[PDB]
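**Student:** Please see the structure below; I have some questions.
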Amino acid sequence: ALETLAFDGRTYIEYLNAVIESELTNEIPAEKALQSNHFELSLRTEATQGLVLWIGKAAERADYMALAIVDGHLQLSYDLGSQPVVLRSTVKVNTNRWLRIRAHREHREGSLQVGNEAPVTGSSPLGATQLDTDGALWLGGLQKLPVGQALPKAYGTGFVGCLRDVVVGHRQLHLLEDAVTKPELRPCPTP
Amino acid sequence: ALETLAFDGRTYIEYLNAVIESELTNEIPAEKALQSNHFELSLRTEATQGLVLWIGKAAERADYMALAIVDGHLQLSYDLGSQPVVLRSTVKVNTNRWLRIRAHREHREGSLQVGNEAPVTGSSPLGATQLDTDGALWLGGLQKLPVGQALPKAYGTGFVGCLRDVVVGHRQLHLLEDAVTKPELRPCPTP
Amino acid sequence: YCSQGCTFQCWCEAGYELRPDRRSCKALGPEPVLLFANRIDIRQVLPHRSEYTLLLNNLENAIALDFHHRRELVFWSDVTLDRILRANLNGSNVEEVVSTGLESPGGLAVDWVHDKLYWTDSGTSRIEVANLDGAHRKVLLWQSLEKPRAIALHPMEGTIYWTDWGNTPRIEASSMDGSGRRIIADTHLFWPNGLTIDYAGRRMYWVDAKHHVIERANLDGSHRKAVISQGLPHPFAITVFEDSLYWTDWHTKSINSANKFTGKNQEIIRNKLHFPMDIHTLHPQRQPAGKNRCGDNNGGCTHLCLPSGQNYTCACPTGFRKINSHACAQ
Amino acid sequence: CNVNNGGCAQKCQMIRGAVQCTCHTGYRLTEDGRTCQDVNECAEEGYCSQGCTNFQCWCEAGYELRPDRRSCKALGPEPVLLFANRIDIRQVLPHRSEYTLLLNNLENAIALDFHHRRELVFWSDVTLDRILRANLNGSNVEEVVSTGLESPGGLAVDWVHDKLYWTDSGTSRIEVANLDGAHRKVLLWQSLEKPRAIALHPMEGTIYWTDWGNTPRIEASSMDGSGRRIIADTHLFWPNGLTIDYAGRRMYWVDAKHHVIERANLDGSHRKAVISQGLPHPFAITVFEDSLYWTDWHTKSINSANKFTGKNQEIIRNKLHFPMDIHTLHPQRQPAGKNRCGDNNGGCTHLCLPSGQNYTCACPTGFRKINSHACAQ
Ligand SMILES: [Ca+2]
Ligand SMILES: [Ca+2]
């Protein structure tokens, strides 16, 4: 176990979202188009700017939801086939003190709050309810990979960062000891 | 907090599962119609019959989802509009050893895992996907409340056992301080 | 402070007549009745009475309402059923008018001049129009819209009004077709739940449930003064009549009144309500006469015309294509 | 005896009272006294390609007695295995350093089947929720079913009555339509849990299907939905594959939780397990001549074996990206029986579905029947 293992920042990891490992279930394997999400992901930063987590898959107009630090405030975005919607939190994320985050999208309607701030809710444009995932989101950042083109200058960051306590769907991620594609081994040099 | 709870088959608790906080969200008030259910809980009992957990308005045919021990096995039954289904755990529950229960429902499809068994899965009959509910949630059974005509017989036996670590969706439940209708602050005696 | 018009001397207008005081402007015709929704019912109340009148009953979740004084109709939305219905104001002959396509049909307004029904859906993020029969249905605005709630019409002025209580908090107006999309107020807003036009006063009033204000602004949104700034824990819907403002409040679960200009004479026209929702003044002068832009004439190109500017513009349903300003075709 | 067994056939006992003959307990025949012939008839075992009589090893209609006067070669071209591989569909000639691709860039191609004498392949994509058709060529793909599916588990082509059936383990139904997908009618609905495999018998107007739901079950119905019956509910957990030996007047099926490949008569009696090993997670079964072919999700391979011995076990393609449904592409794998509808007044009004020994008229979704011949919306 590792109930707290943190990050390098030169560490950029595509964790494993979800599968139907038929092998056990004997269900037919499938990349499920989603409509249900959620978590309780804490955070610490100093960077008033940058990107955090992108869910789904990468290709030109390949469905997504994403989170990024925009102007110090924090906006969650997504597109489903009909134009993308943005959900910005009312929190300066610079603290370096520790902040907890929650965000959820039930089909069209999204939701996101930083801390105890009232839940900012939104809606995807009508005529597209599908999000299209592999069942392995990306996190932290990447190299030469920001796809398609729907990116303000916050979605550019290979964000060297330190967080904690990530959740996917209803099930908790054991941080690194069962990390998916593990880049580095070390907890945070914490404030 | 208060961390475990003791049920005499005569203690029935209400909480507030899923509401519309109009006072706070400025949203028009309505019944939450839910696509999804998830909940975890530890349970320890000697009874081989009893209703443990109940989600839904307590009314006639009104959508519900309930967990009851029947003939020494656990089982999940929910009804959405179309006929219900029942998911019978391949597990014996009358062993007075703490057992972890998992139930989840995305639209029509449901599952249930008792301990480390293989999840008994199923689909409710085609036609109804929303658990239509005031957002009432009842622990231990119900008092002079087994609603309308619907149910299998053991759903009137009061619990008679013990619970702890109750999760409702993504929210971990505060047993005593979240009770909305509370009998008595009684912590669970471990044998 | 002279009711409707001065120049030392006061003046009344249209169907009004200066009271034995020569400042006050009483409306002609029948007694104004306050019409409103209640989630479960639709009810009628008399501003200064205990009075109580159950108009429609077995209803699931009735939020927005409006009427057609002539033609004697009453429309209303339902947020759980996701329908917009109408009835014989009689209270009889109830019938489905907008079936598929709804989520949270918040706003609903009737254009008694051009016989059009307009509504907003804050789940759909769009405003829509239609025939009174519920046919000829067409979406109107979808651009930029977040959470539209209140919707007001000026059939004479051929304009439409609304409130958006999404992340960009707005009170907007456009012409009844969708042109001239303007900001009436975008500042010091957060929860603009209500909005009403006082034609005879040539002003617009709205309500902010976060800011605890009933605001008055000229129709261009200039000269914006808050009129009432207290006793507003959570107001939802508003309506003007004569000198008074009527609104529903979810906290006080009640219909409150007060003075348009002063904000004095604050009153609880009715306490103990289930869940006050949309409210209107039911009265002739609330549906003042106005020239049909499509009158003794081409009543709607092929299907339905939309009073834009002056020159009404032609309009095609969802799925249909224009082909001209005389012609509509799928 | 021992002088009188000088010539007393086989088993002599100059006991009894003075000379009495018998045989070793298989040659049993006793004609007239001193002689002892042979006992066959058949029934018990005797698995020569086709069968014995009074001694016979004759290949059936569409087979030639090969140079071992036992096994048969199917008359027609050399047959191919066609199988769905998820990201595409492929076929292979069994036992060859070859295997050809067919349709490319599919999404999740799970279940397939083919109309031989119409150059047609059908398949169902579980991630697009569609059931498509394409010319056997591999060309002009046409969506044949486009709504109403969740998990299109199985495909079924009645090559004889030109009808396409399928099983949605997401809706728990079995539905039938025209080869173009028209005239869509939901065929079976009740007590269906997780219906997978489907197999037909046009000759007998009969369906067969698996259900690995909570009551796992091999069931059967008359083409039209009437005449339902349990084949097996004993000893099943994951009944994945099902296939008919139309020649062998038998049905072979595969349970991936028991790791068996059992076999039975078309009523289900006389069910022997046939293969009990090398079965980590088989998915789809198929027969032809004397051989069983299956796919396995664990090994990721096409497998095969003797339909009788179970020995002869074999790997065909290894390394398949994820083998699903498999099938023998061969004319005798689709024998032309009598058309129960005949001229298309038999064609009814909408659907002519074979029932019992005759057939019936049936109506697509929406349509009430009037006077058994005719449907109305
Ligand atoms: Ca889409
Ligand atoms: Ca429902």
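Residue positions begin at 1 at the first shown residue.
Placed from the backbone N, Cα and C atoms, the Cβ positions cover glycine too.
Pasting the feature list from Swiss-Prot:
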{"type": "BINDING", "residues": "A:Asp63, A:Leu80, A:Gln130, A:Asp132", "note": "Ca(2+) binding site"}
{"type": "MUTAGEN", "residues": "A:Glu23 to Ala (Swiss-Prot position 1780)", "note": "Slight reduction in AChR clustering ability"}
{"type": "MUTAGEN", "residues": "A:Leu24 to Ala (Swiss-Prot position 1781)", "note": "Slight reduction in AChR clustering ability. Slight reduction in AChR clustering ability"}
{"type": "MUTAGEN", "residues": "A:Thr25 to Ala (Swiss-Prot position 1782)", "note": "Slight reduction in AChR clustering ability"}
{"type": "MUTAGEN", "residues": "A:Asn26 to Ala (Swiss-Prot position 1783)", "note": "Abolishes formation of AGRN-LRP4 complex and MUSK activation. No AChR clustering activity"}
{"type": "MUTAGEN", "residues": "A:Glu27 to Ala (Swiss-Prot position 1784)", "note": "Significant reduction in AChR clustering ability"}
{"type": "MUTAGEN", "residues": "A:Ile28 to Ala (Swiss-Prot position 1785)", "note": "Significant reduction in AChR clustering ability"}
{"type": "MUTAGEN", "residues": "A:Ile28 to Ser (Swiss-Prot position 1785)", "note": "Abolishes formation of AGRN-LRP4 complex and MUSK activation"}
{"type": "MUTAGEN", "residues": "A:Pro29 to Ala (Swiss-Prot position 1786)", "note": "Significant reduction in AChR clustering ability"}
{"type": "MUTAGEN", "residues": "A:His38 to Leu (Swiss-Prot position 1806)", "note": "No effect on formation of AGRN-LRP4 complex nor on MUSK activation"}
{"type": "MUTAGEN", "residues": "A:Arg108 to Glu (Swiss-Prot position 1876)", "note": "No effect formation of AGRN-LRP4 complex nor on MUSK activation"}
{"type": "MUTAGEN", "residues": "A:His170 to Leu (Swiss-Prot position 1938)", "note": "No effect formation of AGRN-LRP4 complex nor on MUSK activation"}
**Student:** Rank aside, I only need the closest one: which of the recorded positions A:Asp63, A:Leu80, A:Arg108, A:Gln130, A:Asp132 has its C-alpha nearest to that of A:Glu23 (mutagenesis position)?
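**Tutor:** Comparing Cα positions, the closest of these recorded positions turns out to be A:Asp132.
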**Student:** Using a Cβ cut-off of under 8 Å to chain D, which of the mutagenesis positions A:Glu23, A:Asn26, A:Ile28, A:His38, A:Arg108 qualify?
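**Tutor:** Listed in sequence order, the mutagenesis positions near chain D are A:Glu23, A:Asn26, A:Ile28.
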**Student:** Could you find out if DSSP has A:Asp132 (Ca(2+) binding site) as helix, strand or coil?
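**Tutor:** Its secondary structure by DSSP: strand.
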**Student:** Quick one: give me the count of other CB atoms within 10 A of the CB of A:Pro29 (mutagenesis position).
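**Tutor:** Counting Cβ neighbours of A:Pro29 (mutagenesis position) within 10 Å gives 18.
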**Student:** Cβ within 8 Å of the Ca(2+) site centroid (A:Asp63, A:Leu80, A:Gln130, A:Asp132 excluded): which residues?
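**Tutor:** Along the chain, the qualifying residues are A:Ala33, A:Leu34, A:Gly56, A:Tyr64, A:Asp79, A:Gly81, A:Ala128, A:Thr129, A:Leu131.
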**Student:** Can you tell me which binding-site residues out of A:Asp63, A:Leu80, A:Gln130, A:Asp132 are within 10 A of A:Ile28 (mutagenesis position) by Cα, answering none if there aren't any?
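**Tutor:** So the list reads none.
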**Student:** Of the mutagenesis positions A:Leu24, A:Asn26, A:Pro29, A:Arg108, which sits closest to A:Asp63 (Ca(2+) binding site) by Cα distance?
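**Tutor:** Among A:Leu24, A:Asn26, A:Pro29, A:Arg108, A:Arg108.
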**Student:** Near A:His38 (mutagenesis position), which recorded positions out of A:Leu24, A:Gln130, A:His170 have their CA within 10 Å?
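**Tutor:** Taking A:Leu24, A:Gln130, A:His170 one by one, the ones whose Cα falls within 10 Å of A:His38 (mutagenesis position) are A:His170.
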**Student:** When the Cβ positions of the recorded positions A:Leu24, A:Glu27, A:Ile28, A:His38, A:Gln130 are compared with the atoms of ligand 1, which fall under 6 Å?
**Tutor:** A:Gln130
**Student:** Hey, how far is A:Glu27 (mutagenesis position) from A:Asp132 (Ca(2+) binding site), Cα to Cα, in Å?
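**Tutor:** Checking the Cα atoms of A:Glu27 (mutagenesis position) and A:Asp132 (Ca(2+) binding site) gives a distance of 19 Å.
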**Student:** Taking the Cβ of A:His170 (mutagenesis position) as centre, how many other Cβ atoms lie within 10 Å?
**Tutor:** 17
**Student:** If we count other C-beta atoms within 10 Å, could you say which of the mutagenesis positions A:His38, A:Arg108 has the fewest?
**Tutor:** A:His38
**Student:** Rounded to an integer, what is the Cα-Cα distance in Å between A:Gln130 (Ca(2+) binding site) and A:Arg108 (mutagenesis position)?
**Tutor:** 8
**Student:** Sorted by position, what residues of the same chain at least six away from A:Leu80 (Ca(2+) binding site) have a C-beta under 8 A from it?
**Tutor:** A:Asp63, A:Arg108, A:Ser124, A:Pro125, A:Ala128, A:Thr129, A:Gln130, A:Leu131
**Student:** Cα of A:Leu24 (mutagenesis position) to Cα of A:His170 (mutagenesis position): how many Å, rounded?
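**Tutor:** Computed Cα spacing between A:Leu24 (mutagenesis position) and A:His170 (mutagenesis position) is 20 Å.
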**Student:** Check the DSSP secondary structure of A:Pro29 (mutagenesis position), expressed as helix, strand or coil.
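**Tutor:** Once the DSSP labels are grouped into three classes, A:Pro29 (mutagenesis position) ends up as coil.
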